[PDB]
Amino acid sequence: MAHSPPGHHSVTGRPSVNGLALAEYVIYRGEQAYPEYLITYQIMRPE
Amino acid sequence: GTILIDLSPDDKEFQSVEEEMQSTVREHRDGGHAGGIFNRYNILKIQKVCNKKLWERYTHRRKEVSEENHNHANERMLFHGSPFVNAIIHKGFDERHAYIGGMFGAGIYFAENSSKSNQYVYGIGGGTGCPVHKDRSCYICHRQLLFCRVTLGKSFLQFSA
Ligand SMILES: Cc1ccc(-c2cc(=O)c3ccccc3o2)cc1
Ligand SMILES: [Zn+2]
């Protein structure tokens, strides 16, 4: 795994092209996330 | 040490997680190639993931971050899709769940859009789709996402396409 930039704890990937995209994020330590919900689903065929 | 508790569809917490799930579906620039073609999900089950050791590991780091950043952990709820969902829920996130080829370096990646994490459920690029039908857009087979608590602290802002 890489390291955060000096003086930082994560990276934010700000979308700079797709106006509808929400942000994405990267952490470099497993300890900075907790997997709180498990969602079981099907994608649904549009009608 | 992980147990899974089913939420009832009647429960407000089921309803609010379903709503984050359904309302953050977007179209993807791959036309549905990685993750399938859909506008919404048939939610079959939502379970809360309970593991004390993993939780405490999380909150310890959270406090270190907070103290390096004027008492601000900068915590978010974000989606994660992974072929390793079963290992993650039982053993926690670690370097084996990192996206080595990710655009911001080898780290662990999360998304505000549930449909973005849906792209990784069967592997990077959606792999070969579902085990049973080899279909990245299977409407029959059951899929799983994680909705996760994430500490960002002082986040390096990267503007990007
Ligand atoms: C091996 C591997 C690689 C990547 C992911 C993954 C999972 C995600 O949910 C994700 C969200 C936004 C951007 C990238 C993402 O990548 C999961 C597992
Ligand atoms: Zn299938």
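Using the numbering of Swiss-Prot, the residues shown for chain B are 952-1112, in order.
Positions of Cβ are set from backbone N, Cα and C atoms, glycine also.
According to Swiss-Prot:
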- B:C1081, B:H1084, B:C1089, B:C1092: Zn(2+) binding site (BINDING)
- B:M1054 to V: Loss of activity (MUTAGEN)
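A map of Swiss-Prot features onto the structure.
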{"residue": "B:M1054", "record": "mutagenesis position", "Cβ neighbours (10 Å)": "13"}
{"residue": "B:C1081", "record": "Zn(2+) binding site", "Cβ neighbours (10 Å)": "20"}
{"residue": "B:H1084", "record": "Zn(2+) binding site", "Cβ neighbours (10 Å)": "12"}
{"residue": "B:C1089", "record": "Zn(2+) binding site", "Cβ neighbours (10 Å)": "18"}
{"residue": "B:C1092", "record": "Zn(2+) binding site", "Cβ neighbours (10 Å)": "14"}
Filtered B:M1054, B:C1081, B:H1084 - recorded positions with C-beta under 8 A from chain A: B:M1054
Distance-selected recorded positions near ligand 2 (C-beta under 6 Å), from B:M1054, B:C1081, B:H1084, B:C1089, B:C1092: B:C1081, B:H1084, B:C1089, B:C1092
Near-site residues: Zn(2+), ref B:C1081, B:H1084, B:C1089, B:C1092, CB cutoff 8 A to centroid: B:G1080, B:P1082, B:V1083, B:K1085, B:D1086, B:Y1090, B:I1091
Secondary structure of B:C1081 (Zn(2+) binding site) (DSSP, helix/strand/coil): coil
